[PDB]
Amino acid sequence: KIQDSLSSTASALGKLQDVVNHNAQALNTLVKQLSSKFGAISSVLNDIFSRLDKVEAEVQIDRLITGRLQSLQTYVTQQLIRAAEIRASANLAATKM
Amino acid sequence: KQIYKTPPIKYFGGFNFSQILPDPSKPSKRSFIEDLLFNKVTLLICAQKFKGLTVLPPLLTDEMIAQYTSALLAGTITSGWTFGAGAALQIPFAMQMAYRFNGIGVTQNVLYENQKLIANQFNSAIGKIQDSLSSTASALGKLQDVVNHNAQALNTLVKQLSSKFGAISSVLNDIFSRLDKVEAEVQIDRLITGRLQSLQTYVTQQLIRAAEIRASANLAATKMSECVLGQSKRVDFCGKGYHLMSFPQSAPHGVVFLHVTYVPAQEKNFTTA
Amino acid sequence: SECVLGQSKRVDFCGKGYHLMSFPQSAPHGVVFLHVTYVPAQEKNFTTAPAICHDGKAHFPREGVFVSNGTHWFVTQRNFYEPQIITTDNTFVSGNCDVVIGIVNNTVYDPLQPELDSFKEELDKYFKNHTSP
Amino acid sequence: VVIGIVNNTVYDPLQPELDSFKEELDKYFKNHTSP
Amino acid sequence: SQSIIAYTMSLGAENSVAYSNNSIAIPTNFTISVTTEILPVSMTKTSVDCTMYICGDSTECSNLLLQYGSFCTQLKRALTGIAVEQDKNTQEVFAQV
Ligand SMILES: *[C@@H]1O[C@H](CO)[C@@H](O[C@@H]2O[C@H](CO)[C@@H](O[C@@H]3O[C@H](CO)[C@@H](O)[C@H](O)[C@@H]3O)[C@H](O)[C@H]2NC(C)=O)[C@H](O)[C@H]1NC(C)=O
Ligand SMILES: *[C@@H]1O[C@H](CO)[C@@H](O[C@@H]2O[C@H](CO)[C@@H](O[C@@H]3O[C@H](CO)[C@@H](O)[C@H](O)[C@@H]3O)[C@H](O)[C@H]2NC(C)=O)[C@H](O)[C@H]1NC(C)=O
Ligand SMILES: *[C@@H]1O[C@H](CO)[C@@H](O[C@@H]2O[C@H](CO)[C@@H](O)[C@H](O)[C@H]2NC(C)=O)[C@H](O)[C@H]1NC(C)=O
Ligand SMILES: *[C@@H]1O[C@H](CO)[C@@H](O[C@@H]2O[C@H](CO)[C@@H](O)[C@H](O)[C@H]2NC(C)=O)[C@H](O)[C@H]1NC(C)=O
Ligand SMILES: *[C@@H]1O[C@H](CO)[C@@H](O[C@@H]2O[C@H](CO)[C@@H](O)[C@H](O)[C@H]2NC(C)=O)[C@H](O)[C@H]1NC(C)=O
Ligand SMILES: *[C@@H]1O[C@H](CO)[C@@H](O)[C@H](O)[C@H]1NC(C)=O
Ligand SMILES: *[C@@H]1O[C@H](CO)[C@@H](O)[C@H](O)[C@H]1NC(C)=O
Ligand SMILES: *[C@@H]1O[C@H](CO)[C@@H](O)[C@H](O)[C@H]1NC(C)=O
Ligand SMILES: *[C@@H]1O[C@H](CO)[C@@H](O)[C@H](O)[C@H]1NC(C)=O
């Protein structure tokens, strides 16, 4: 009877499913984030340098570097939280076994 | 709650505890095993912390932690395991160990009939441990990266303030003596926000690390409650085998257990119905 | 799951002492447990020996520990003073009494002793009731 | 009903407690029937 | 007759156990005691508005907050994860029957 119950519905393996979804939704937001302007002229670094003189262009890009860099520190910090939860469930599966 | 002490006579039925009980010759009251442990973990750069990075001393001094451990080892060899649940009740050691055997599934009639062999077999085991601890440099690895991660993280904090973050210079005084005050406030903001996000990052990592030490001080407090103050029925919790007892030892920023376990020797086939 | 829905063998988990049972109580943003534990009261010391030799063979307590108050020996529970007379029902034999150290001498009365002292004497009374004529 | 049971003899401990007394009580009968 | 004093900590009342190789101690009585114990199980749920906190009642601030991308959707997503988790902490303790 166990064999049919596992294959009955799509919510049986839910615990192992949101683990792989949360690790693929987090990547998409990281990729999609670099289309944002953060208050700069444009979202492309190449076109900023070819429209503004060097004295002023150093203001816009710093407003774009500090945004892309902060959007990457957030991703690491979230992973440190998640890795401390799986570590709490690999220490329970090592006790069940 | 009380600080017990072992009697002057140290004849515990043949078992030799000289390696774990306190040693009075040394200026501190630390056993022989505790000395090897304290000489294997090492705790001008500390004077290069003129930026405000200080280290506070722990509340419990080392010479007082060695007294807690002494009472654990002197109330677990005279009173058995009765002192963790009420009034400590003395019991001969050769007779207490007959109760640890009785809790495995082996009747007590085997300990007395093999008392001399078992005592020597336990005496040799404790001797081999002392050399194993001092054999390699990876024995105390778990207590080592704890002190490395907390001093390697401080150096990156200090070295981080030599960066510019897109400003003219990394030195704060020379920015003011070269630019008019109307726009010198633009450069300094780049330098006072980088130096401030480099310090918020340090705190956040400490909150993560302190949550993984708190999860190991809640396992050492369970190993001491169950393995030491009793006999554990949980398989593979207090050592690989059938548990018998344990002996705590102190160490820098940690604790070391000495699990004594029972393991079956050679076997023989048989026919059963 | 353990203290409330059962009795726990983990020492110093469901209270300070030997656990008996527990009661939950609700509270704002938490729970409160009421652990009921068993603690031994006053104690008295005795003199003990690990085995007893009667017919040249060692004897060990089936459950309990040998104690004495000076005159003659007894076997009692581990955690409550209740002495009982040594009897073959209380003990089991394992080998002769020379290999063991610390063994002491006393007498073990088999549980059939009342089953014989009230019968063999009765049978001897029966035997004397029929041999005389 | 049980599967795998095998044949052997279980020795009564109470029997020698009477067999040695059958060696005594019945012997007393043998010691008393003959005269 | 009051002042502030500084001393050294005491680890507890010193005790000595008269260990001997033919002496045992058996308790002749027992007592029953009841001990309390308190444990937190959940904390208050919270939600935060994207814009009213940052650009409150200003029409010229909310429009340029959109150039920062999907930042506060992550905040809504993160705080909702905590909120829905707090219902599991109470559903796993009291709901075992
Ligand atoms: C150690 O414990 C033993 C076991 O209880 C004590 O021996 C027993 O003591 C009781 C009370 O003293 C005796 O009962 C009395 O016996 C006399 C004998 O004539 C009788 O006249 C009284 O009416 C009463 O029944 C009991 O007989 C005795 N056991 C035996 C086998 O004689 C012993 O006194 C204890 N010793 C110490 C130092 O505590
Ligand atoms: C407990 O009881 C046993 C038996 O009742 C005691 O063993 C007996 O000990 C005596 C010594 O006092 C032995 O006597 C010896 O006889 C040999 C000759 O065979 C002689 O050369 C020795 O000098 C000594 O007199 C006796 O043989 C021995 N009984 C047996 C069956 O071996 C035992 O000593 C008692 N325990 C205590 C602590 O008193
Ligand atoms: C318990 O073990 C210790 C350590 O092995 C013994 O101390 C040794 O005794 C021998 C015999 O004289 C010496 O050669 C060693 O140098 C001692 N070692 C140390 C570290 O001091 C001790 O003798 C043993 N206990 C008993 C009762 O023999
Ligand atoms: C005797 O015990 C052994 C196990 O030590 C049984 O198995 C034999 O020994 C090893 C272990 O599998 C194999 O290499 C042998 O081939 C085994 N023997 C056979 C016949 O397979 C062995 O079966 C036992 N024999 C009896 C008679 O009890
Ligand atoms: C175990 O013993 C029993 C009785 O001692 C055996 O049962 C007898 O089996 C024979 C056949 O060999 C029959 O003729 C008898 O009628 C059986 N006795 C009864 C009371 O039914 C049994 O066969 C033995 N088992 C084995 C495996 O030999
Ligand atoms: C002795 O035997 C006679 C019969 O011969 C019987 O009546 C009597 O009760 C017996 N007495 C006892 C004490 O058994
Ligand atoms: C063990 O298995 C074999 C084959 O699988 C079978 O012939 C034999 O009867 C079995 N033994 C018992 C006691 O059932
Ligand atoms: C047999 O009976 C006689 C008395 O008639 C007695 O003296 C003798 O001891 C008895 N024999 C045995 C072995 O009991
Ligand atoms: C108990 O120890 C003392 C001294 O160590 C010794 O003289 C005595 O024989 C020991 N008692 C037993 C029963 O071994």
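Going by Swiss-Prot, the residues shown for chain E are 689-785, listed in order.
Placed from the backbone N, Cα and C atoms, the Cβ positions cover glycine too.
Per Swiss-Prot, these features apply:
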| type | residues | note |
| --- | --- | --- |
| VARIANT | E:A701 to V | In strain: Beta/B.1.351, Iota/B.1.526 |
| VARIANT | E:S704 to L | In strain: Omicron/BA.2.12.1 |
| VARIANT | E:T716 to I | In strain: Alpha/B.1.1.7 |
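Rounded to the nearest whole angstrom, the C-alpha distance between E:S704 (variant position) and E:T716 (variant position) is 21.
Chain B has a C-beta under 8 angstroms from the C-beta of E:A701, E:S704, taken from the variant positions E:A701, E:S704, E:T716. If you measure from the Cα atom of E:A701 (variant position) to that of E:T716 (variant position), you get 25 Å. Secondary structure at E:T716 (variant position), taken from DSSP and collapsed to helix, strand or coil, is coil. A 10 Å cutoff on Cβ-Cβ distances gives E:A701 (variant position) a total of 8 other Cβ atoms nearby, all chains included. Its Cβ taken as reference, E:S704 (variant position) is surrounded by 13 other Cβ atoms within 10 Å in the chains shown.
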